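Chemist: Structure below; questions to follow.
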Amino acid sequence: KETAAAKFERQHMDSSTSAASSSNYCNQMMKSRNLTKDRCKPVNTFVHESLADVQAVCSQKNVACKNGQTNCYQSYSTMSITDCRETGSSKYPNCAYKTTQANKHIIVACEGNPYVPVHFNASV
């Protein structure tokens, strides 16, 4: 089965672009990354940085995850991200999203050996 690490890359990484370039970014990326295959995932965040810089977060500032777990880490620096939120007109299978660009610090949960990100927790 797809690993947790691989899933994190598929759902959250976009090292191919520096930022979302148009209002259709989320619509296209949510579909292409197969995140709307079974249902319309409500929210999703894409990270426009190298995978190595994101993996390195696992060795950055340790913080509690939103739920209280302590295997979370916050990036020392801000990162370019794109927030995707379902719109009022979204209707499975034609899922629809609003694209929002931002620059913030990311918080991920890490696991394994090598110790890598497996969950996107929040952006602050």
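In order, the residues displayed for chain A correspond to 27-150 in Swiss-Prot numbering, which applies throughout.
According to its header, the structure was obtained by X-ray crystallography, 1.6 Å.
Including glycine, each Cβ sits where the backbone N, Cα and C put it.
So Swiss-Prot lists the following for this protein:
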- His38: active site, proton acceptor (ACT_SITE)
- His145: active site, proton donor (ACT_SITE)
- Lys33, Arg36, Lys67, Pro68, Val69, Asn70, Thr71, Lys92, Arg111: substrate binding site (BINDING)
- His38 to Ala: Loss of activity (MUTAGEN)
- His145 to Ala: Loss of activity (MUTAGEN)
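Can you tell me where each of these features sits in the structure?
Modeler: Around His38 (mutagenesis position), a 10 Å sphere centred on its CB holds 20 further CB atoms from the protein chains shown.
Reduced to three states, the DSSP call for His145 (mutagenesis position) is strand.
In the three-state DSSP scheme, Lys67 (substrate binding site) falls into the coil class.
Of all the Cβ atoms in the protein chains shown, 18 others lie within 10 Å of the Cβ of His145 (mutagenesis position).
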Chemist: Which has the fewest other Cβ atoms within 10 Å: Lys33, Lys67, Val69, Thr71, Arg111, the binding-site residues listed?
Modeler: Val69
Chemist: According to DSSP, which kind of secondary structure is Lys33 (substrate binding site) found in, if we only use helix, strand and coil?
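Modeler: The three-state answer is helix.
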